[PDB]
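Colleague: I have a structure I would like to understand better, so I am pasting it below and will then ask my questions one at a time.
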Protein chains: 4
Amino acid sequence: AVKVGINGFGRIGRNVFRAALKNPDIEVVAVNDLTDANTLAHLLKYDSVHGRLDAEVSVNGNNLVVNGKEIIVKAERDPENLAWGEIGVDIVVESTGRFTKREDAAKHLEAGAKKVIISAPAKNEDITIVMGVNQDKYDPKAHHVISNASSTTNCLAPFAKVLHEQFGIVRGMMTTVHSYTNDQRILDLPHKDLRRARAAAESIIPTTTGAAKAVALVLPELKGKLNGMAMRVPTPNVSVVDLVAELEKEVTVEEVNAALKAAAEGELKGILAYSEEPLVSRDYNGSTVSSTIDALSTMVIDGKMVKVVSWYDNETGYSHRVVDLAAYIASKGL
Amino acid sequence: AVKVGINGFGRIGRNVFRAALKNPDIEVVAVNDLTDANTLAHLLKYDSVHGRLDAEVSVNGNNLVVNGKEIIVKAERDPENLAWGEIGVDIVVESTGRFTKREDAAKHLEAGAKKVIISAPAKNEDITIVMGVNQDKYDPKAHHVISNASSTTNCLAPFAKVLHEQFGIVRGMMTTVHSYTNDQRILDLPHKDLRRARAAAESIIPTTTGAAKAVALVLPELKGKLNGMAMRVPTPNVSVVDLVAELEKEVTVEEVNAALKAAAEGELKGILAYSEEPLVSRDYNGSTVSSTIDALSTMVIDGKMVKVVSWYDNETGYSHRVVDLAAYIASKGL
Amino acid sequence: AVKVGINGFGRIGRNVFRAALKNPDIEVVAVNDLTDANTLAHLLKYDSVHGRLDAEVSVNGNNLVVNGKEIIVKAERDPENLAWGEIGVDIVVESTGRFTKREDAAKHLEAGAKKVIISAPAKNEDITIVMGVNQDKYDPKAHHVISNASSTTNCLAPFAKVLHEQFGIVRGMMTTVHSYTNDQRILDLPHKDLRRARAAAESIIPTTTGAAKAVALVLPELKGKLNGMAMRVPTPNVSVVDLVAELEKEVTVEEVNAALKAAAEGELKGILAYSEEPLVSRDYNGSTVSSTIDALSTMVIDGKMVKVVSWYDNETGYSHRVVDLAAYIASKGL
Amino acid sequence: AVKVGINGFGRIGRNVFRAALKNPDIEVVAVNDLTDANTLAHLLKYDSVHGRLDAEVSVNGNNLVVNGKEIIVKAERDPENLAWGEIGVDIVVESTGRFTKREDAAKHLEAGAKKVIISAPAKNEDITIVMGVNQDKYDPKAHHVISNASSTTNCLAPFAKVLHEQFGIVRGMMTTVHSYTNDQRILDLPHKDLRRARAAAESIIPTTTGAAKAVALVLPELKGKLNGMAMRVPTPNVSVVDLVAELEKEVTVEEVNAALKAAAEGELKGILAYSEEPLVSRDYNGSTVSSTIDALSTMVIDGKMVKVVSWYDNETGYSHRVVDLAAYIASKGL
Ligand SMILES: NC(=O)c1ccc[n+]([C@@H]2O[C@H](COP(=O)([O-])OP(=O)(O)OC[C@H]3O[C@@H](n4cnc5c(N)ncnc54)[C@H](O)[C@@H]3O)[C@@H](O)[C@H]2O)c1
Ligand SMILES: NC(=O)c1ccc[n+]([C@@H]2O[C@H](COP(=O)([O-])OP(=O)(O)OC[C@H]3O[C@@H](n4cnc5c(N)ncnc54)[C@H](O)[C@@H]3O)[C@@H](O)[C@H]2O)c1
Ligand SMILES: NC(=O)c1ccc[n+]([C@@H]2O[C@H](COP(=O)([O-])OP(=O)(O)OC[C@H]3O[C@@H](n4cnc5c(N)ncnc54)[C@H](O)[C@@H]3O)[C@@H](O)[C@H]2O)c1
Ligand SMILES: NC(=O)c1ccc[n+]([C@@H]2O[C@H](COP(=O)([O-])OP(=O)(O)OC[C@H]3O[C@@H](n4cnc5c(N)ncnc54)[C@H](O)[C@@H]3O)[C@@H](O)[C@H]2O)c1
Ligand SMILES: O=C[C@H](O)COP(=O)(O)O
Ligand SMILES: O=C[C@H](O)COP(=O)(O)O
Ligand SMILES: O=C[C@H](O)COP(=O)(O)O
Ligand SMILES: O=C[C@H](O)COP(=O)(O)O
């Protein structure tokens, strides 16, 4: 249906491309990075985390060919020169990691695009959306630069929503044991965050995160009630959220898990999932949901303080949410 | 001073041996395992985690020779046949992982020993001690099978003590992101804990832990107020405790860190430490304290809910505590 | 058709089971290990290396149920008590790693089985076979305890055959950079091999191997012509053979590769593969062939010394070969 | 005595700095990178691979202070603007990895330095040197931009020299199982080498290397006699050379080892080492020699083909060699 362009064909860029292959409402016609079609084709075909792509992938001189279709490969460091209007691109997925500020992301619009989905927390965005939580707050007439938040926020918000609406959250704190990402370093290198400067595959690395705070963007009633941190560990993908919260209503572990399960099988199906299996991170690689409750970990003290643990494939779940968001925005009119 | 024997010359066994080398009050004269002196000597000399031992290590036919001294090497699967009385051993460090029940640990006494320190949570022990917290509760006349608890409990209790005495803990929950240990598995193998059965170096592995509950053993006032879980990750050593707690007194981050720092430089010096540095797990390898507060991570909401993060070398800190406990018990009379 | 039993439902056992699902000629009716069906079913369903099993898995009573097919679960430590005959099991895959000596493997025959396939180099076996190299040497009348060799030998032998028959091998030496296995240790523990005693995921670990010499078992002409070693590294699966050999005929890189490619698409199709893609180990996880030539790495000096590098998923390839051998044996008559 | 400047205060830069602390003949007075002193001081103080620096470290103004000695911190991306002459820097260690071509390295000379040591294989350098092999070929009058080669070449060359002079090398091929480096990628990213583009800590990664051919630069007699490759694996530091060579003289394993041991305790003392211990990579972290023979791995066939395996801490050994070379050059007159 709607033509989409991907700026930054990396971990999210290529995983969003995979998800798009399954969505009839969106079609990727062009991708932009800092290399040649031959390199991008090779990366799209062989993935160290998700295995070989199940699709026809080859190179057509200067472009990529996936399942017969031809994808235009651009190599423009400056977004202002992407010329999206010339190839009919209406929605651009901004996933380079360098244009999270609206002043920069808006360049895609100047280039002919109509909507821009920043694949991460943004600065001065028209609106931040978490699919399954507040997409209804989207305004096709006033929202042009949209943020799909972080995958961590996408994992916490859905179950934070359930807990609050059913029991009411007084306050809480979270920690996400998160797989390392390309924002880190291989061997002790300069980084604004002296924690992230350290060898990623060698340590448990505490680092900041605004995921708990960002929840308020999508769930206003929780403004100022949540905070958190992250701990980057030596795994290449899949992360887990650990929330400890004080509730208003007196509850038991059974009632908490029951409510989470009902929501996973109800209105949040596909967004929130519920698992009573004693699994580990490798088990969620490839998971497409935004959040899967590890029911066995649910814990309660004095019937007021609760611990909820939820899994998430930070690359896959979020990538599918980006696609869902692209399709939703499209169904509202461009 | 007092002659000590080590049953199970593994990670804790050999690290306790290192610590003992620095303690004038204790002397290791014999070690028992399931192999030959040649293998134990090689393991004591080259350590994948802590580097080459700085000491003279060789083999004397059937025994080990460390810095001129000769250590008797035993290979008795059954503790009942250790004959500690024949070699003057008064205190035995039970660190095989197979004799945590008093009925089994007591065998060391039957063999001629006077005291037994189980290097882990135990069953029916005469008393569980956390150095710096409740060693005063030790009774030389009635306590013969002692548990030094877990390293996780040894990391949480000291700062749990401070928080409670200064602000009062209503209730709290913890999660320890812990390095993998030999209790896990290399590649998906049977294990009572289906979580721990999974490849240790490949996933983030949630697992049970009684560390939060065990705190009550050493801090009675906290009985039933704390619970927790663990998440085993792909690091070979060093772990971190993440405690979220509701306090009685209204506080600020500054006051919380101030109290922790004062205690680290005061009565808990050597047991509890305080760090304002943005470090990572590799930075604590070799740390001898039981708990080091990561001050930068301290967080507070509504002045009542607090998050305290503390580091610990699960092998080194605990091993030194085992030695401290051996010396303390000795100073009370055998 | 032929009923098969698996003794040692571990890394190779389970992989064999999955491979068997593809061959309608062999039916796995029972498996034996040292745990309960609940545990074996859980391990079979979720694999840290190969992902989630694409089949229904449940536990019925004290047996496993895969896609509705019931599989008997035994938990007998002593092979003499397996009673294979009682359930019509004619072929047993011995993959415990504990019964490689014929006197032990032969216990399965005493228990009623007609043929035993030892999933590893053996001692006093009636014959060692490498599919695609010497299966024709199997003699149904005299061979009852068969060895399928090691995964390393299954990788080397096929292309070693091609090099010798096509160019003649004077002598050669190989090194296999191999993923760690359950024979190693998590954190420095006793082991007959002081090298494998060390933390598997923390070092490059040089270790010995008879894979180079075992090739002579299946290629008698190469007796005394090859030798080698292994280097275990921090990866959970997939390994690679690196052979340096002196050839008789003077050749060029193109010639050597042309021959290997010819054999891969010809006589060794399904056993030996040929790739001109610049891939890495993760790309071969799940590979069902015994050996894939990494053509880009082919090297020649003075037209006499050549280097050939070949990939192999040590768990999957060998396990599929095990099933091929079982079917082969059955077709020869039991 | 001689004032030295380090350009690129990374893995090699910092290791060089630490090595320099041991040599009173060279004084590092300034370092340059792309960040601030606060960041460089933090990196120098806490190392994920080599531990905590055993020295006082602080930041005075905008400079570093190590054990009271002040070190100028520069942050100039363009070497022409380093003004080395202005601060009396005569020798510059070029370790950014960006200036291996002489036209770039020569910018340090334009800036006032008298000699430049490129910490890697170079292009159009006046001469490439491997301490203990060809330092005598350095000519103070004509050599201003010098290359210290690669760490792999520094490991191979020394024992290759011994084998050729003692037995004569017909031809050989090597493979270095090498730890990952900052030249690789965390998670599948663009890279000129499609192999190094892949997740460094997740695979065994075959890659090319000129180390085998570069040995000819320092051992002209071996021109056209050697070639090889590298295999990057999931370890943060320490690598190992695996050489398979055809010799002229017929020898035995004992002979080959006897010669290597003789050279290690003789002419190559401090450069080449000899070990008969069954060690693993972690045991060599911190090793200051360029090459340590793993004698237990020595292999011989037909008394003509030999396999020699040698260990090397790729960061430390080379960095110490860099300091040796700087002192050597200085002693030749500037
Ligand atoms: N990886 C995750 O777990 C995750 C999850 C959710 C959101 N995110 C967010 O998504 C964004 C991308 O993250 P990632 O992990 O995919 O990073 P990445 O480094 O894997 O991919 C970024 C890609 O953009 C390219 N690039 C850089 N500058 C460019 C430019 N000027 N023009 C065109 N291409 C350019 C790079 O070459 C690379 O291919 C970030 O903002 C990040 O915070 C990451
Ligand atoms: N590793 C840690 O982080 C840590 C920290 C604190 C406490 N602990 C506890 O300490 C104990 C030991 O743990 P570890 O990590 O040292 O384990 P380990 O496996 O490294 O060491 C155990 C040693 O005991 C030996 N052994 C087994 N059975 C024996 C027997 N019957 N007789 C004599 N020797 C025998 C083994 O050969 C081995 O050398 C456990 O109870 C554990 O829970 C572990
Ligand atoms: N892993 C590889 O890459 C590989 C490849 C080819 C061959 N092999 C060989 O196959 C064998 C098994 O290797 P693995 O990696 O699958 O090992 P593993 O440790 O993963 O599996 C062995 C299984 O046998 C069970 N077991 C042990 N003793 C038993 C007994 N007495 N009775 C019944 N069950 C018992 C264990 O519980 C376990 O599940 C070895 O001989 C090995 O050398 C391994
Ligand atoms: N790491 C090893 O094992 C090893 C061994 C021997 C030689 N080398 C070689 O040494 C060089 C550096 O390797 P490394 O592993 O230390 O790399 P690194 O990436 O760890 O360090 C390079 C440093 O240079 C800085 N830098 C980059 N561009 C700069 C510029 N224009 N001006 C000033 N500073 C800049 C970076 O910020 C970084 O701190 C390379 O040529 C490499 O091949 C590496
Ligand atoms: O998954 C959580 C965030 O989206 C991670 O962002 P990062 O690219 O900074 O790792
Ligand atoms: O450090 C915490 C516990 O002591 C770990 O015990 P474990 O041997 O079961 O890993
Ligand atoms: O692939 C090589 C062998 O099959 C490894 O056997 P192992 O179980 O002894 O490691
Ligand atoms: O040790 C080998 C080389 O020094 C590696 O250089 P690199 O930085 O290109 O990985």
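Following Swiss-Prot, chain C shows residues 2-335, kept in their order.
When the header is checked for method, it gives X-ray crystallography, 2.0 Å.
For all residues, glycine too, the Cβ spot is worked out from N, Cα and C.
According to Swiss-Prot, the record shows the following:
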- C:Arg12, C:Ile13, C:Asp34, C:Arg78, C:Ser120, C:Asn183, C:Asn315: NAD(+) binding site (BINDING)
- C:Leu190 to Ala: In mutant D32G-S, a strong alteration of the affinity for NAD is observed; when associated with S-191. In mutant B-S, the recognition of NAD is slightly affected; when associated with 35-T--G-37 and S-191 (MUTAGEN)
- C:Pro191 to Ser: In mutant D32G-S, a strong alteration of the affinity for NAD is observed; when associated with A-190. In mutant B-S, the recognition of NAD is slightly affected; when associated with 35-T--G-37 and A-190 (MUTAGEN)
Colleague: I need the CA-to-CA distance for C:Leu190 (mutagenesis position) versus C:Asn183 (NAD(+) binding site), whole Å please.
Modeller: 13
Colleague: Among all the protein chains here, how many other CB atoms are within 10 A of the CB of C:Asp34 (NAD(+) binding site)?
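Modeller: Here the count is 25.
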Colleague: Which residues does C:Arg78 (NAD(+) binding site) neighbour through Cβ under 8 Å, counting only same-chain ones at least six apart?
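Modeller: Those within reach of C:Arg78 (NAD(+) binding site), by Cβ under 8 Å and sequence separation of 6 or more, are C:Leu35.
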Colleague: Long-range neighbours only, meaning 6 or more apart in sequence with Cβ under 8 Å: which ones does C:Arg12 (NAD(+) binding site) have?
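Modeller: When sequence neighbours closer than 6 are ignored, C:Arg12 (NAD(+) binding site) has C:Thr182, C:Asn183, C:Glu316 within Cβ distance under 8 Å.
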Colleague: Going through the recorded positions C:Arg12, C:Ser120, C:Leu190 in order, which have a C-beta under 8 angstroms from some C-beta of chain B?
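Modeller: The answer, in sequence order, is C:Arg12, C:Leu190.
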Colleague: In Å, how large is the greatest distance between any two Cα atoms among C:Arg12, C:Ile13, C:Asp34, C:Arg78, C:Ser120, C:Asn183, C:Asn315, the listed binders of NAD(+)?
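Modeller: Binding-site diameter by Cα atoms for NAD(+): 26 Å.
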Colleague: Please report how many Å separate the Cα atom of C:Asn315 (NAD(+) binding site) from that of C:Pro191 (mutagenesis position), as a whole number.
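Modeller: C:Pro191 (mutagenesis position) has its Cα 25 Å from the Cα of C:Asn315 (NAD(+) binding site).
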Colleague: Highest Cβ count within 10 Å among the binding-site residues C:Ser120, C:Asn183, C:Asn315: which residue is it?
Modeller: C:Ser120
Colleague: With an 8 Å cut-off on Cβ-Cβ distance and a minimum sequence separation of at least 6, pull the same-chain contacts of C:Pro191 (mutagenesis position), or say none.
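Modeller: Once residues fewer than 6 apart are set aside, C:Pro191 (mutagenesis position) is near C:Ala198.
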Colleague: What subset of the recorded positions C:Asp34, C:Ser120, C:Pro191 has a Cβ positioned less than 8 Å from a Cβ of chain A?
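Modeller: Listed recorded positions meeting the cut-off: none at all.
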Colleague: What is the total of other Cβ atoms whose distance to the Cβ of C:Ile13 (NAD(+) binding site) is within 10 Å?
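Modeller: By my count, 27.
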Colleague: Under a threshold of 6 Å between Cβ and any atom of ligand 7, which of the recorded positions C:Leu190, C:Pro191, C:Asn315 are retained?
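Modeller: Cβ < 6 Å from ligand 7, in sequence order: C:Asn315.
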Colleague: Just to be sure I understand the packing, how many Cβ atoms besides its own are within 10 Å of the Cβ of C:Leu190 (mutagenesis position)?
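Modeller: Total other Cβ atoms inside 10 Å, all chains included: 19.
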Colleague: I want to verify one value. Collapsing DSSP to three states, which class is C:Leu190 (mutagenesis position)?
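Modeller: DSSP call for C:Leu190 (mutagenesis position): coil, neither helix nor strand.
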Colleague: Mind running the binding-site residues C:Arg12, C:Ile13, C:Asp34, C:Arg78, C:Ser120, C:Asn183 against ligand 2 and keeping the ones whose CB falls under 6 Å of it?
Modeller: none
Colleague: Can you tell me which of C:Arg12, C:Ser120, C:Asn183, C:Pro191, our recorded positions, come within under 6 Å of ligand 1 at the Cβ?
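Modeller: Near the molecule: none at all.
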